[PDB]
Amino acid sequence: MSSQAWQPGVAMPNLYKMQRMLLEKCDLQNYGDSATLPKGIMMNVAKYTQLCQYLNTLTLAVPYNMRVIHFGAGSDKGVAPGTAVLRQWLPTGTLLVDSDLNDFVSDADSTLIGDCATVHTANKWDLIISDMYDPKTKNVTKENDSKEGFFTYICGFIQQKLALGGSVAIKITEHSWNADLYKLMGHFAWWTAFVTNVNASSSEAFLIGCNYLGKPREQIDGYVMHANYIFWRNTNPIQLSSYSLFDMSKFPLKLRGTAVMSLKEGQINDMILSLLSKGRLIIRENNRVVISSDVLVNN
Amino acid sequence: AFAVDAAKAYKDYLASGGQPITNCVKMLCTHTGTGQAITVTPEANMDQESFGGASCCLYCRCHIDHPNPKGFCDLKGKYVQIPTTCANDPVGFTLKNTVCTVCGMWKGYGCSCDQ
Ligand SMILES: C[S@@+](CC[C@H](N)C(=O)[O-])C[C@H]1O[C@@H](n2cnc3c(N)ncnc32)[C@H](O)[C@@H]1O
Ligand SMILES: [Cl-]
Ligand SMILES: [Zn+2]
Ligand SMILES: [Zn+2]
């Protein structure tokens with residue numbers, strides 16, 4: 001019905017990001033409703049498809065031999081639907097690694113099983129996707145404070161292992177959020193909170209940071225920004241829609257061939273920071289991709 | 001000399017009225033693809049559905065070794081095209097059918113080499 005029902009989802013408008021709201025409870029109008037999925041399509045396939053459809057509109061850096069890591073890729077079904085959508089979306093030959101606490105079968109090039117804090121990589125990454133979520137986090141009886149857990153790992157992983165010019169998409173909800181992650185969005189050339197039209201009845205969103213700069217371009221109070229996000233969701237009902245799932249002719253991520261360079265910190269200048277902000281440069285080593293998971297040994 | 005044979009066990013389980021393996025990951029696509037059996041991206045035509053390969057492999061789903069030296073999997077990391085009439089049991093279809101080495105279509109479901 002509404003004009004955005006034909007879009008893959010809705011991004012948080014800029015004016016809501018500039019407010020100073022206090023944190024309120026999230027009360028969605030269309031809460032409890034569900035979108036009508038195409039026959040036989042899982043919710044997570046539809047959700048990831050609309051996420052990738054929206055990422056197609058941004059200035060993602062897409063180099064040759066791209067490296068993507070996907071946290072929280074397992075489901076209670078033992079398979080990885082989000083990884084399958086990512087592998088369809090990403091160019092052929094893209095190295096895709098996924099991980100989850102519980103065992104699962106996936107189409108990724110390599111899979112690590114265990115808590116994300118046990119995951120270590122020698123190389124940097126061009127794109128980080130996280131669907132990590134703890135269902136015990138939704139507790140409406142207690143105060144809604146900033147959460148640690150895997151969010152503490154994700155913040156450190158981005159600052160250490162995300163290449164300059166890379167991007168992220170981290171799943172959050174009303175209660176599953178972290179103030180430092182919002183603050184880290186100010187280290188990208190651009191950021192938003194994206195709600196898929198297929199899951200618009202949920203407080204879930206994907207925090208998207210576009211083109212990592214490795215330095216704060218803008219100072220963001222994480223506690224205030226999450227309150228701004230909830231205020232947007234509370235006052236902007238989003239109509240559930242699966243319309244964008246029916247047109248996949250333009251789905252694959254475009255082969256841009258973004259240049260990869262290995263640079264020292266001092267070499268970064270405004271001209272290169274401009275190339276990073278436009279998605280026309282990735283800064284990282286081009287060595288081999290090596291990963292590992294720490295194993296605690298006990299009786 | 002002993003080796004577990006899950007392929008025959010799944011065929012017998014299906015013949016005795018067992019419910020097929022579920023939660024195979026079906027993909028969204030244009031359904032205007034080449035129609036080949038196993039591809040790097042979804043290639044279903046109007047008569048097919050495209051699935052994530054690993055979710056349609058009996059040996060992947062059952063957490064058992066693949067029946068060949070090196071233990072290599074044909075489907076993991078790729079996408080398998082299943083005829084829509086058989087999309088209710090993708091694991092059974094990939095088990096029972098074979099891909100033509102010439103054209104890449106399912107033998108009996110697209111391959112027209114011996115016609
Ligand atoms: C909402 S499910 C994601 C499902 C999957 N992405 C899909 O496409 O269906 C969230 C996943 O994050 C995982 N998870 C939660 N906490 C984690 C942690 N601390 N470390 C690693 N994985 C975690 C859970 O195992 C769960 O499978
Ligand atoms: Cl702020
Ligand atoms: Zn397999
Ligand atoms: Zn043939």
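Residue numbering: from 1, along the chain as shown.
Method on record in the header is X-ray crystallography, 2.0 Å.
Cβ atoms are placed via backbone N, Cα and C, with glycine included.
Listed in Swiss-Prot:
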DOMAIN    A:3-297  domain 'Nidovirus-type SAM-dependent 2'-O-MTase'
MUTAGEN   A:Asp131 to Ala (Swiss-Prot position 6928)  Complete loss of virus replication in human respiratory cells
ACT_SITE  A:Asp131  active site
MUTAGEN   A:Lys171 to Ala (Swiss-Prot position 6968)  Complete loss of virus replication in human respiratory cells
ACT_SITE  A:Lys171  active site
ACT_SITE  A:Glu204  active site
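Annotated features taken from Swiss-Prot, shown on the structure.
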residue	record	DSSP (3 states)
A:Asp131	mutagenesis position	coil
A:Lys171	mutagenesis position	strand
A:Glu204	active site	coil
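When the Cα atoms are compared, A:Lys171 (mutagenesis position) and A:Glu204 (active site) turn out to be 7 Å apart.
Cβ neighbour density within 10 Å is lowest for A:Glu204 among the recorded positions A:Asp131, A:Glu204.
Proximity to ligand 1 (Cβ under 6 Å from any of its atoms) holds for these recorded positions out of A:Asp131, A:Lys171, A:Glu204: A:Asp131.
For A:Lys171 (mutagenesis position), other Cβ atoms within 10 Å of its Cβ number 20.
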